[PDB]
Amino acid sequence: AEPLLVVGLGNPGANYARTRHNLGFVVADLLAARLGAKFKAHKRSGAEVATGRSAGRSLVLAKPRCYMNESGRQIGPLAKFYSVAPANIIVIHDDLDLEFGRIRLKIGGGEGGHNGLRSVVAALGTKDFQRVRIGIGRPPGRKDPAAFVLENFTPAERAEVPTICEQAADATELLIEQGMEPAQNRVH
């Protein structure tokens, strides 16, 4: 299909930039840095975008600018704006169901309790869209991941986040360049 869109999820505000639920943004910024682009306001979607290309291929890096719950209300207009089909949309996000640091790639599947993802699946009218899942761990047997995703990483996890984002950024580039997975080694 063609035009490409990479969306990083997260909440706004400098106070949320470091939280576990903002890995998508961090990886987004990382990719914008890589590829030498800066984010600009997108009045058609309300979100901010960065444009450039990874190895010859046209990209559109975006970050929503609203609360996580409303991700789709901006993403949907964004995919519509650039004539971008779901199969070609790639959303980066923290995943409560994967071991901290473990990066797995897929199209379809569940949202893993991610409110930003439900919004996206709701807005695009499909679950078929590519995801760069980045494990953050999960509160222990029985519940409340919600508050957990709004916490910053522990100092221990903090020493690893930079490396995990570099790998998640590479995984994205690979997806775009070759598809499927084989970047899923075990950062168990």
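Residue numbering for chain A follows Swiss-Prot, covering 2-189 in order.
So this one's X-ray crystallography, 2.3 Å, going by the header.
A Cβ is built for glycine as well, from the same backbone N, Cα and C atoms used for every other residue.
Residues or ranges marked as active site, proton acceptor by Swiss-Prot: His22. DSSP assigns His22 (mutagenesis position) to a helical segment in the three-state reduction.
Among the features that Swiss-Prot reports, tRNA binding site is placed at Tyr17, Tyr68, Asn70, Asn116, with the record citing sequence analysis. All protein chains included, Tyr68 (tRNA binding site) registers 15 other Cβ atoms within 10 Å of its own Cβ.
Other Cβ atoms within 10 Å of the Cβ of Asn12 (mutagenesis position), summed over all protein chains shown, number 20. As a published mutagenesis entry, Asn12 to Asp appears in Swiss-Prot alongside the note: Does not complement an E.coli temperature-sensitive (ts) mutation.
Applying an 8 A CB threshold to same-chain residues 6+ apart, the list for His22 (mutagenesis position) reads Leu10, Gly11, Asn12, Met69, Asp95, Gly117, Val150, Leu151. Swiss-Prot documents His22 to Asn as a published mutagenesis change and attaches the note Does not complement an E.coli ts mutation.
Using a 10 Å radius centred on the Cβ of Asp95 (mutagenesis position) and all shown protein chains, the other Cβ atoms total 28. Quoted from Swiss-Prot, the note on mutagenesis experiment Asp95 to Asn is: Does not complement an E.coli ts mutation.
Under its mutagenesis entries, Swiss-Prot includes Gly102 to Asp with the note: Complements an E.coli ts mutation. Other Cβ atoms within 10 Å of the Cβ of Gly102 (mutagenesis position), summed over all protein chains shown, number 19. Under the three-state DSSP scheme, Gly102 (mutagenesis position) falls in the coil class.
Among the mutagenesis entries in Swiss-Prot is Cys166 to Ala, noted as: Complements an E.coli ts mutation. DSSP classifies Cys166 (mutagenesis position) as helix under the three-state reduction. Every protein chain shown contributes to the tally, and the Cβ of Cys166 (mutagenesis position) ends up with 21 other Cβ atoms within 10 Å.
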Long-range neighbours only, meaning 6 or more apart in sequence with Cβ under 8 Å: which ones does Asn70 (tRNA binding site) have?
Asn116, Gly117, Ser120
Taking the centroid of the Cβ atoms of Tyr17, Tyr68, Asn70, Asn116 (tRNA site), which other same-chain residues have Cβ within 8 Å of it?
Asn12, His22, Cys67, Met69, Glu71, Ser72, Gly117
Does DSSP give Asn12 (mutagenesis position) helix, strand or coil?
coil
